[PDB]
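S.K.: First the structure, which I've put down as structure tokens, then a few questions once you've had a look.
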Amino acid sequence: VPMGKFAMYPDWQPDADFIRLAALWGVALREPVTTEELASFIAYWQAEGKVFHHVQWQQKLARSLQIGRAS
Amino acid sequence: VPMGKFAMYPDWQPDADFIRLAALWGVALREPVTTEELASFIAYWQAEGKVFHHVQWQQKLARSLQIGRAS
Amino acid sequence: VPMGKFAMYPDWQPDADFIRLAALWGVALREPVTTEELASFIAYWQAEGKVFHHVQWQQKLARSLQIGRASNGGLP
Amino acid sequence: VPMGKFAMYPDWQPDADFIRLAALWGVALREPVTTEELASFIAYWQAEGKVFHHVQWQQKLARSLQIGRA
Amino acid sequence: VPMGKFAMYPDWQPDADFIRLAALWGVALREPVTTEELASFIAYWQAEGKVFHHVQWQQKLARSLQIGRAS
DNA sequence: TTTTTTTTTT
């Protein structure tokens, strides 16, 4: 929701069509994002404090889910 | 594509001879660039908003593919 | 050496003295510059169009190699 | 100190208290200038051929080290 | 403080409302001048030895800060 | 006054 680059924050959410976006970027997710996966992602990146644009954060989430679920 | 430096944009494509160029720059690609790889690259850099010449964008794409496909 | 300040051009070479020069500037290169590293460097800077003296181009190349080879130490 | 505005030259050195001067100009250097850093700075500016006063060259060195070490 | 043109000297200061003046001249400073920025400016111009009026020195300071901070 | 190339939780 902020414009420009921002640090991750507790109530951030990816777009409603995140699963479709992820597929367009080459990450096939076969299950929806869970509240726990999102919370874990956010806690990690909120602590890290690095700043990204919303679309870039969604790409990081897509990649993180792909790796997390592969294991 | 535009002349001079430009921001990345949705229907950007690398050159038809991108694979040859990438090889000349030390990146041996065995497969053509996928629709998804290109879409992901573009979304990331479009958000970033930095401006480069066409040839410089192609170099970034080559390097990104090298890393992306290595894993 | 090529004289004056010039834009990067396709046939540019850092010369035979490069590795010694790089070392004097604090960049220890163990392997010579590859054809591909050089071609990539040249294509980037030729597009950029900035103009430098030969020694200043060599410094940029040294720095670029140091960073490029740092994920490893050596040539990709 | 070298007098007047001059082009950079191979044997140039900053002052013995360069670190202190740099700090006064807002550049906190943790480690002294290395032989290699100085040589690189001199080669760049010697090629460029621009002329500056000694203090102005020291300011350029301070700024270059700040960036280089970042 | 001297009237007319003068060479830059160690104890020189710009006006208390320098930030506002700078803005009126088209230089938007986000932070006050620091003691280190001022010392650096003075050392540079003192060596140069050129002479300017007080207002002209302030303009040079504004421009120098704009460039210095843009990096 | 104006030196500084380089996309990443696992």
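In chain B, numbers come from Swiss-Prot; the residues present are 84-154, in order.
A Cβ is built for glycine as well, from the same backbone N, Cα and C atoms used for every other residue.
Per Swiss-Prot, the features are:
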| type | residues | note |
| --- | --- | --- |
| BINDING | B:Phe124, B:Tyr127, B:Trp128, B:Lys133, B:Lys143, B:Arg146 | ssDNA binding site |
| MUTAGEN | B:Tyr127 to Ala | Very low ssDNA binding |
| MUTAGEN | B:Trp128 to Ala | Very low ssDNA binding |
| MUTAGEN | B:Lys133 to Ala | Loss of ssDNA binding |
| MUTAGEN | B:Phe135 to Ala | Very low ssDNA binding |
| MUTAGEN | B:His136 to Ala | Decreased ssDNA binding |
| MUTAGEN | B:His137 to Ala | Decreased ssDNA binding |
| MUTAGEN | B:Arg146 to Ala | Loss of ssDNA binding |
S.K.: List the residues of the same chain that sit at least 6 positions away from B:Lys143 (ssDNA binding site) in sequence and have their Cβ under 8 Å from its Cβ, in sequence order, or write 'none'.
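M.R.: Those within reach of B:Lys143 (ssDNA binding site), by Cβ under 8 Å and sequence separation of 6 or more, are B:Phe124, B:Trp128, B:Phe135.
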S.K.: Out of B:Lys133, B:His136, B:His137, B:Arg146, which of these mutagenesis positions shows the lowest number of other CB atoms within 10 Å of its CB?
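M.R.: Looking at the mutagenesis positions B:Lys133, B:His136, B:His137, B:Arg146, the Cβ with the fewest others within 10 Å is that of B:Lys133.
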S.K.: Which residues, in sequence order, are found in the same chain with Cβ within 8 Å of the centroid defined by the Cβ atoms of B:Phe124, B:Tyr127, B:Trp128, B:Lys133, B:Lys143, B:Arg146 at the ssDNA site, excluding those residues themselves?
M.R.: B:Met91, B:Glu131, B:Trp140, B:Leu144, B:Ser147
S.K.: Looking only at C-alpha atoms, tell me how far B:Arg146 (mutagenesis position) is from B:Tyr127 (mutagenesis position), rounded to the nearest Å.
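M.R.: With the alpha carbons as reference points, the distance is 14 Å.
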S.K.: On the three-state reduction of DSSP, what should I expect for B:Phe135 (mutagenesis position)?
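M.R.: DSSP call for B:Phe135 (mutagenesis position): strand.
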S.K.: Could you round the CA separation between B:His137 (mutagenesis position) and B:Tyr127 (mutagenesis position) to a whole angstrom and send it over?
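M.R.: On Cα coordinates alone, these residues lie 16 Å apart.
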S.K.: Select from the recorded positions B:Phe124, B:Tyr127, B:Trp128, B:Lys133, B:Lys143, B:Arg146: which have any Cβ-Cβ contact with chain C shorter than 8 Å?
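M.R.: Near chain C - Cβ to Cβ under 8 Å - we find none.
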S.K.: Can you tell me how many other Cβ atoms are located within 10 Å of the Cβ belonging to B:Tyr127 (mutagenesis position)?
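M.R.: Around B:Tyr127 (mutagenesis position), other Cβ atoms within 10 Å: 19.
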S.K.: Let me make sure I understand the span of the ssDNA site: among B:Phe124, B:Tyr127, B:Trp128, B:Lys133, B:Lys143, B:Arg146, what is the greatest distance between any two Cα atoms, in Å?
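M.R.: Among the residues the record ties to ssDNA, max Cα distance equals 17 Å.
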S.K.: Hey, does DSSP put B:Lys143 (ssDNA binding site) in a helix, a strand, or just coil?
M.R.: helix
S.K.: Chain A sits near which of the recorded positions B:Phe124, B:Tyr127, B:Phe135, B:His136, counting only a Cβ gap under 8 Å?
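M.R.: The recorded positions close to chain A are B:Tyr127.
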